[PDB]
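**Q** Before we start, here is the structure in question, set down as structure tokens.
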Amino acid sequence: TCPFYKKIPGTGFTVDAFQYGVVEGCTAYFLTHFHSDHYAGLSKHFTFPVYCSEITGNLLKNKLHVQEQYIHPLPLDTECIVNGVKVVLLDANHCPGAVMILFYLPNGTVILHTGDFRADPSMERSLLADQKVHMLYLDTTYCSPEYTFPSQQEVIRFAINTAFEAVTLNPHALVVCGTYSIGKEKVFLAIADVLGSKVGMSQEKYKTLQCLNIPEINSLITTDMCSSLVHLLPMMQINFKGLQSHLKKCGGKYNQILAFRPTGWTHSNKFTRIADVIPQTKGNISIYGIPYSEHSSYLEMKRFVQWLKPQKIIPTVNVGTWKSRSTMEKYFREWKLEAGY
Ligand code: NI
């Protein structure tokens, strides 16, 4: 049964609610982004209207085989009427195709559902500038002050310089980047661009990347592994055993691996600056964990909320324990007292 924080009151709508069977009264199912916890339940047998971005729609059709007649893509930054209700989709700054949804309810209430997002000051100059929001359904993944991490630009600068140094010292080194979902593509694209290489990968991952509307993608990726010195591998293979096994398959072309594991936050963020990050090393294999986040830091989240000044906040992450719910409620009240709304 569908929980309350996935329903939009006063409408026939749900958000990211495909794992509950047929939801009573639902006339349109919104999907914020193509991550498995959110799409859980969709397939070729789904026969209700799905509303989403263009990119999410390409993934639903090609990867999950949802039939074309049930996929309803909407453009971004554009007022659209769905089942008699005005909606807008906004870029969430999460993975490719990810959106926030603004709903203009028939009674005058305005609701923003962030989906998953990485708040940014640029959002203060979207269509959100123009009006009041009564209810915010908020991605609270990192809603605690211990959650700190650098900008995505700093993290990419670190990865490019690390890869470029290693391969210039040793032309026979291979770079490997872990993946398990869409998102974080800048990590492997930036490294391959500095090395003058295409990115090599499986047929299955190539298919996924071909759905993402990335400009000039045919120039950047390939399924011919032997032609490439940046390889993508499943995240589970990014360990000394998996990497050893991969280096055997390359036919004595390479004699060293440098690997990257993009994570979210880890507690080594509580002590170490990005610049000071060191790898784990066994023999001719080195593995870097890099804190490339596609969710708001505490401070980015707080800035956004204090600017938007919502009347009520409904968290969508960390909702399962009393201690988490209490902690989030305390911070929301501080933020409101501090800013005066
Ligand atoms: Ni996500």
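For chain A, we keep the numbers from Swiss-Prot: what you see runs 700-1040, in order.
Header lists the method as X-ray crystallography, 1.4 Å.
Any Cβ shown, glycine's included, is placed from N, Cα and C.
Swiss-Prot feature annotations, pasted as is:
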- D838 to N: Impaired nuclear focus formation, reduced interaction with PIAS and increased sensitivity to cisplatin (MUTAGEN)
- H994 to A: Impaired nuclear focus formation, reduced interaction with PIAS and increased sensitivity to cisplatin (MUTAGEN)
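Describe the structural surroundings of these features, if you would.
**A** Counted within 10 Å of its Cβ, the other Cβ atoms near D838 (mutagenesis position) come to 24, all protein chains included.
Every protein chain shown contributes to the tally, and the Cβ of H994 (mutagenesis position) ends up with 23 other Cβ atoms within 10 Å.
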**Q** Tell me the coarse DSSP state (helix, strand, coil) of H994 (mutagenesis position).
**A** coil
**Q** In Å, rounded, how far does the Cα of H994 (mutagenesis position) sit from the Cα of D838 (mutagenesis position)?
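**A** Their Cα atoms are separated by 8 Å.
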